[PDB]
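Reading through the structure tokens given below for one structure.
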Amino acid sequence: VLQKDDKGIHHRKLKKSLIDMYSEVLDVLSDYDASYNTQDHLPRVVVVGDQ
Amino acid sequence: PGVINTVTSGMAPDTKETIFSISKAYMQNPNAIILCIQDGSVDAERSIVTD
């Protein structure tokens, strides 16, 4: 029950249930696939630029 | 005329290409003396004068 509350909705479904789990989904897919071909359906907030 | 990494929608497409042909006044001139003018605020690796 404690795992269900903590790892699912701890009174925070949008912010906690699937935001850290999204990071876990990205970490596990980056662990399986070193390339980002599979990670194309998974958006990221990407900061790029010059000097 | 100064070199530009990206032609802007505010400049006609051939602006960098025309500047490069003009830049040959020294690139192909053994008798030319070049004052290379880096911007102090921007980092040394960012400037296009280097190439």
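Residues 247-297, in that order, are what chain A shows, numbered as in Swiss-Prot.
According to its header, this structure was worked out by electron microscopy, 5.5 Å.
Each residue, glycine too, has its Cβ placed from N, Cα and C.
For the mutagenesis of A:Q297 to E, Swiss-Prot gives this note: Abolished GTPase activity without affecting the ability to bind membranes. The structure shown keeps the original residue. According to DSSP, A:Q297 (mutagenesis position) sits in a coil region rather than a helix or strand. Sequence-distant neighbours of A:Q297 (mutagenesis position): no residue of the same chain at least 6 apart has a C-beta under 8 Å from its C-beta.
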